[PDB]
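Colleague: One structure coming up, written as structure tokens, with questions to follow.
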Amino acid sequence: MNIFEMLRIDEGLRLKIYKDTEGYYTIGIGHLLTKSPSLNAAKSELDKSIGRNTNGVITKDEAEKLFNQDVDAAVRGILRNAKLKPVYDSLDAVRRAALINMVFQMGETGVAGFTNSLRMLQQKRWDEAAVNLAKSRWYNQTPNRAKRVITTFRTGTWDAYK
Ligand SMILES: [Cl-]
Ligand SMILES: [Cl-]
């Protein structure tokens with residue numbers, strides 16, 4: 001199991017523009033296109049993102065290409081972030097995957113906002129961090145996915161994904 005397979009499980013793969021859990025236009029493996037309510041605004045961003053007139057539909061390779069860019073950007077965002085970087089450097093390989101997953105889903109800004117949990121992760125207080133992470137809109141809105149990530153941070157294994 002690695003970050004790619006983990007995120008592929010959490011986000012699924014759709015080749016036609018769809019609406020995410022928040023109602024925003026998305027495509028591929030969790031690639032947010034726009035928060036705008038306009039489907040035309042979405043197709044436009046999609047075409048700009050792929051470099052061709054897609055008419056709202058892409059191939060598997062194109063989805064995979066977006067996904068590789070997105071995980072790359074997630075990692076790089078963590079490393080450039082003053083609040084995140086230290087947490088990431090402190091963690092083992094599996095738990096690093098869990099932090100990357102949160103960032104990919106909610107953005108660097110969003111994650112950087114979990115001040116207390118980040119401090120607990122940094123100190124390796126696993127059970128405490130898991131309890132604090134659950135007190136969030138994130139957990140209440142996407143509980144099954146949050147539970148998986150939380151279990152990953154608590155145990156340091158891929159059990160929730162197996
Ligand atoms: Cl893009
Ligand atoms: Cl969920």
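Determination method: X-ray crystallography, 1.7 Å.
Cβ atoms here come from the backbone N, Cα and C positions, even for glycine.
What Swiss-Prot shows for this protein is this:
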ACT_SITE  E11  active site, proton donor/acceptor
ACT_SITE  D20  active site, proton donor/acceptor
BINDING   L32, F104, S117, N132  substrate binding site
MUTAGEN   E11 to A, F, H, M or N  Complete loss of enzymatic activity
MUTAGEN   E11 to Q  Complete loss of activity
MUTAGEN   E11 to N  Loss of 84% of enzymatic activity
MUTAGEN   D20 to E or Q  Loss of 99% of enzymatic activity
MUTAGEN   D20 to A, N, S or T  Complete loss of enzymatic activity
MUTAGEN   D20 to C  Nearly no effet on specific enzymatic activity
MUTAGEN   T26 to H  Facilitates transglycosylation more effectively than hydrolysis; covalently bound substrate
MUTAGEN   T26 to E  Complete loss of activity at neutral pH; covalently bound substrate
MUTAGEN   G30 to F  Almost complete loss of enzymatic activity. The enzyme is destabilized by 1.5 kcal/mol
MUTAGEN   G30 to A  Almost complete loss of enzymatic activity
MUTAGEN   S117 to F  10-fold decrease in enzymatic activity
MUTAGEN   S117 to V  50-fold decrease in enzymatic activity
MUTAGEN   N132 to M or F  2-fold decrease in enzymatic activity
MUTAGEN   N132 to I  5-fold decrease in enzymatic activity
Colleague: Closest to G30 (mutagenesis position): which of the recorded positions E11, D20, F104, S117, going by Cα position?
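Modeller: Looking at Cα distances from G30 (mutagenesis position), the smallest one goes to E11.
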Colleague: For the mutagenesis positions listed here (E11, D20), which one has the lowest count of neighbouring CB atoms within 10 Å of its own CB?
Modeller: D20
Colleague: Given the mutagenesis positions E11, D20, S117, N132, tell me which ones have a C-alpha lying within 10 Å of the C-alpha of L32 (substrate binding site).
Modeller: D20
Colleague: Measure from the CA atom of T26 (mutagenesis position) to the CA atom of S117 (mutagenesis position) and give the result in Å, rounded to a whole number.
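Modeller: Answer for this pair: 29 Å between alpha carbons.
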Colleague: Out of the mutagenesis positions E11, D20, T26, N132, give me the one sitting nearest to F104 (substrate binding site) by CA distance.
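Modeller: Comparing Cα positions, the closest of these mutagenesis positions turns out to be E11.
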Colleague: Would you work out the biggest C-alpha to C-alpha distance among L32, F104, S117, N132, the residues that bind substrate according to the record, and give it in angstrom as a whole number?
Modeller: 27
Colleague: Could you give the Cα-Cα distance between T26 (mutagenesis position) and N132 (mutagenesis position), in whole Å?
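Modeller: Per the Cα atoms, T26 (mutagenesis position) and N132 (mutagenesis position) stand 29 Å apart.
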Colleague: According to DSSP, does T26 (mutagenesis position) fall in a helix, a strand, or coil?
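Modeller: The three-state answer is strand.
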